[PDB]
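**Q** Sharing a structure below in structure tokens format, with a few things to ask.
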Amino acid sequence: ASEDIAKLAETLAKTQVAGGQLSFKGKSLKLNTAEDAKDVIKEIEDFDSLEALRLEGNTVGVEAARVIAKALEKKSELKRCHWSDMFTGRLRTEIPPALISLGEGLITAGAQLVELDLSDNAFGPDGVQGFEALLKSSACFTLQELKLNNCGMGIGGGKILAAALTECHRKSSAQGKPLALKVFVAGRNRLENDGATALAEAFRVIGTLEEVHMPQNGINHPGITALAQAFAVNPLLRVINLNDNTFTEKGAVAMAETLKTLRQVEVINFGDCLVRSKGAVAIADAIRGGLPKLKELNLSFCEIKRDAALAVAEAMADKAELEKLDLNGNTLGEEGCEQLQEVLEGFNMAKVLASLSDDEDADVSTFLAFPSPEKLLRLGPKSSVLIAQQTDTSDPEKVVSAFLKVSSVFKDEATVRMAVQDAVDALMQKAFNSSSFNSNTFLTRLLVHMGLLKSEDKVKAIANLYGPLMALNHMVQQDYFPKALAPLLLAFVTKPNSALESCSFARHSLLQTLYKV
Amino acid sequence: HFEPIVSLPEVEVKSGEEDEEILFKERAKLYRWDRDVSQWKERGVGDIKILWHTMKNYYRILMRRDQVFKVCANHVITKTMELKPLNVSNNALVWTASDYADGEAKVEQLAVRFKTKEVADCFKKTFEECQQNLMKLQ
Amino acid sequence: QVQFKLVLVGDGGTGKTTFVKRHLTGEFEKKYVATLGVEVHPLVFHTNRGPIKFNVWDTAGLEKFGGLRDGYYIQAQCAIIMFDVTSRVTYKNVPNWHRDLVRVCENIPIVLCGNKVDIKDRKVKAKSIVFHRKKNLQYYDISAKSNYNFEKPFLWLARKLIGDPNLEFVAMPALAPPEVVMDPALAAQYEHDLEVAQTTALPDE
Ligand SMILES: Nc1nc2c(ncn2[C@@H]2O[C@H](COP(=O)(O)OP(=O)(O)OP(=O)(O)O)[C@@H](O)[C@H]2O)c(=O)[nH]1
Ligand SMILES: [Mg+2]
């Protein structure tokens, strides 16, 4: 969006390292008393050269307003004042007084007010009366931008503002330096028809306008025709933003009539204007008739139909510097979007249009069979010797099988692990105290079953070694465990193997225990 | 969805019409005169009625709004009433009354507009008959 | 008695003050006089469960958001977010108002009200109103001019607060007037008003 970069350049052009803008934006100061504004006045006084004052996001009361006006009396080089939203929370009895006091302070100071912004302040006719005195006075003969967006003026406020603008123009022309307004932003004020016509009359006097924003003013066609006639006089118009009004069809025809005679318009925002597919054709004809330098054109949510959309697209394609076209929201058929894309890509741009994303048209053996952690508990303390007694310890193969079955259900739960460890201790104590029992055979079979070693007859290994490794770690620390089997376990546990890297913690703990002995 | 914040037991509703007879009941629009701005301001739309009491024997003009059912006009009929047609518009009547609608007596010029002309004529006839009945009692 | 601080929030020029005035007086303020700060209006309703009072804090829609106005929302118990049906720009701001409300008062009955549905050139349509589905809101079309569903928001809020789904408005506890009283000192003045009353036309459209 070229508007974003233009605004960025404008903001960059007015940044200084010293002697420049003074700001209080985003401080939420509640200047509810004269003393409460001591810091603000002290800071304002201590400023060499002042050329801008921002009071955004604050709450200026009557007393604070008087104090700030008295402070401003000194500053004579002031040229801009962005007072957007500096009365949040004040009632009707406190806004006009503060605004009049600030206006008097600026007038007596002798400023020039190249810009005057009062956006987002709830003024209405009362606030308009409040700052009319400032607007008429000599402080606004050089005024070049007047932003009143969202002031909520209304019909009466619009009439008063138009009268003030006309009087200011008359006085300025009498002096010798006629008022030359360039940017006028009065949106969201409900200037429906009387305010709109009054401001159109005010514009007709001033031929210097370049931008004019009136979005969301509830304007209907009877006022939009007068506004278009007023625009026709101004030959330097560059941006015509009238988003979210009601033109129906007469308004669009009236606007096309003036667009025919304007040769410098660059932005035309008519979104939500209910053009209804006939004013779309009229605007298409007007732009086709010749309107160079056009960069943007918005007709979104105008209830345009397919044929009118194609006509406007064809008319627009001839433009050279086109940079954005919006038609989202129109009642274009799904094939209509494809046809529009084809028509546009027939030209060079092929992508200028905005996205059309919205359109319409005894049991020890039983446990040993399938060991489970819970089944071990049910045996109670009997499990200590029942497992040892039942198992045949004469042959090391059965001892190893019993050890593996017991340790398979090993879990970190405190109760289960203690039962498993005492059962293992009893089983090995009965196993190791047997003359007809070779320990090395037991170790070799244990390694074979765990998969750490290979065997003549390939006995299928086990899946998880966590339980067996934990049981071994516990066993290594008991007395009955021979001090001669430590090296074999160490060698085959440090032995690389995929089945071991799965359980790194048990392997590491076992290795630490082995290196202890 | 949202949990309750206050629980109120059900209570009986008593509207002061049990012991009165409805001599008239018609749809209408009631406007109150605003002296400060000097223009008629809508007071409501609803069923205007001319109730009559049996024992106390008094005639009372009553009206309630359409949906909220608030009382927008409520006063007594007196011999000093000056009900008369409104020159502008049509099938409309105007009269001064000590309305007791909101919280206390207020002297208001009330203008009532009906749907058609025969309804307005019937209302005026009933008003005149009530005034005559009150006067003849003396 | 029973009081439910209600907060009426919405963009400027939507009909909050007109809605409240039509509720408490029955008039129709067709002039746009922007509300400054906040205005407190008590609305007394009568239901089958007794009388209730809504303290409607009609806030100003022209102000910005932020903490500067959080004073309005403190200790709130129900909210009405009002947007203008004949303006999409006002509908685009409903999410912002809902965010601002839920920042201070997390869980409260919030009712979305689409105003000005009596105008023929309608921009926002029932199909495009999808915000209330994402959250848990009740959406109602209202018209402070033609009195179309102009009490449904209060009825729904009362239903959700009192806790009785079958709650509905009863007629009124209206009793006979106290007595006829007149002051002859000002009586003549009253007559003068009538002399002017007949010289103006009713606001008939
Ligand atoms: N046609 C039509 N217009 C309405 C309706 N309701 C309100 N309006 C208009 O909308 C305007 C709203 O004015 P207010 O209610 O006083 O202003 P507000 O809603 O409080 O907006 P803020 O004060 O800025 O917060 C009125 O001037 C009416 O003309 C309606 O139901 N139909
Ligand atoms: Mg308001």
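Residues displayed in chain A correspond, in order, to Swiss-Prot positions 2-362, 432-587.
Structure determined by electron microscopy, 2.9 Å.
Backbone N, Cα and C atoms are what each Cβ position is placed from, and that goes for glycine too.
Heads up, here are the entries from Swiss-Prot:
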MUTAGEN   A:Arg91 to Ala  Abolishes RAN GTPase activation
MUTAGEN   A:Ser356 to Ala  No effect on phosphorylation
MUTAGEN   A:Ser358 to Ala  Strongly decreased phosphorylation. No effect on sumoylation
MUTAGEN   A:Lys524 to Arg  Loss of cross-link to SUMO1. Abolishes association with nuclear pores during interphase, and with mitotic spindles during mitosis
**Q** Mind telling me which of the mutagenesis positions A:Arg91, A:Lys524 has the densest Cβ neighbourhood, counting other Cβ atoms within 10 Å?
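**A** Of the mutagenesis positions A:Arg91, A:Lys524, the most buried by Cβ count within 10 Å is A:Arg91.
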**Q** Round to the nearest Å and give the CA-to-CA distance linking A:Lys524 (mutagenesis position) with A:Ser358 (mutagenesis position).
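**A** Roughly 67 Å, rounded to the nearest whole number.
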**Q** Round to the nearest Å and give the CA-to-CA distance linking A:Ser358 (mutagenesis position) with A:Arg91 (mutagenesis position).
**A** 43
**Q** If one measures from the C-alpha of A:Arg91 (mutagenesis position) to the C-alpha of A:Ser356 (mutagenesis position), what distance in angstrom results, rounded to a whole number?
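**A** On Cα coordinates alone, these residues lie 43 Å apart.
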**Q** Taking CB atoms only, which of the mutagenesis positions A:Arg91, A:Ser356, A:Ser358, A:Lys524 fall under 8 A from chain C?
**A** A:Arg91
**Q** Using all protein chains in view, find how many other C-beta atoms are within 10 Å of the C-beta of A:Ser358 (mutagenesis position).
**A** 8
**Q** Give me the long-range Cβ neighbours of A:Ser356 (mutagenesis position): same chain, 6+ apart, Cβ under 8 Å, in sequence order.
**A** A:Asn329
